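Here the structure is laid out as structure tokens; the discussion comes afterwards.
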Amino acid sequence: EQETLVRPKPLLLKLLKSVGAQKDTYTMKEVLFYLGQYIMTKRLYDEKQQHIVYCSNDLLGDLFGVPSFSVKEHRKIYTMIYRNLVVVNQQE
Amino acid sequence: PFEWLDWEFX
């Protein structure tokens, strides 16, 4: 139900392009889903402890500002994604 | 096997 209309900033947009998403405006749900696919396809999660993402050597690490994080860190994830987009004035 | 928020990616 995360329907917030958003326009990713250049870094986030580059990440989205990696999984085939080239539009400029998204729902938050879409951004979140595509970032999950990004992590999957770049194989940035630990194969033995899959909630751990190791992003130091990936562009994702520039977004999050840390070398690693857990998918359990929901507030941090949301926070870092929102700071990398602009919420659209006209919602809906 | 990668779980993320509302979704599962293997």
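Numbers in chain A come straight from Swiss-Prot, and the residues shown are 23-114, in order.
Header entry for method reads X-ray crystallography, 1.4 Å.
Backbone N, Cα and C define each Cβ position, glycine as well.
Listed in Swiss-Prot for this protein:
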type	residues	note
DOMAIN	A:26-109	domain 'SWIB/MDM2'
MUTAGEN	A:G58 to A	No effect on its ability to induce apoptosis
Could you break down the residues of the domain 'SWIB/MDM2' (A:26-109) into DSSP helix, strand and coil, giving a count for each? 39 helix, 20 strand, 25 coil
Near A:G58 (mutagenesis position), how many other Cβ atoms are within 10 Å of its Cβ? 22
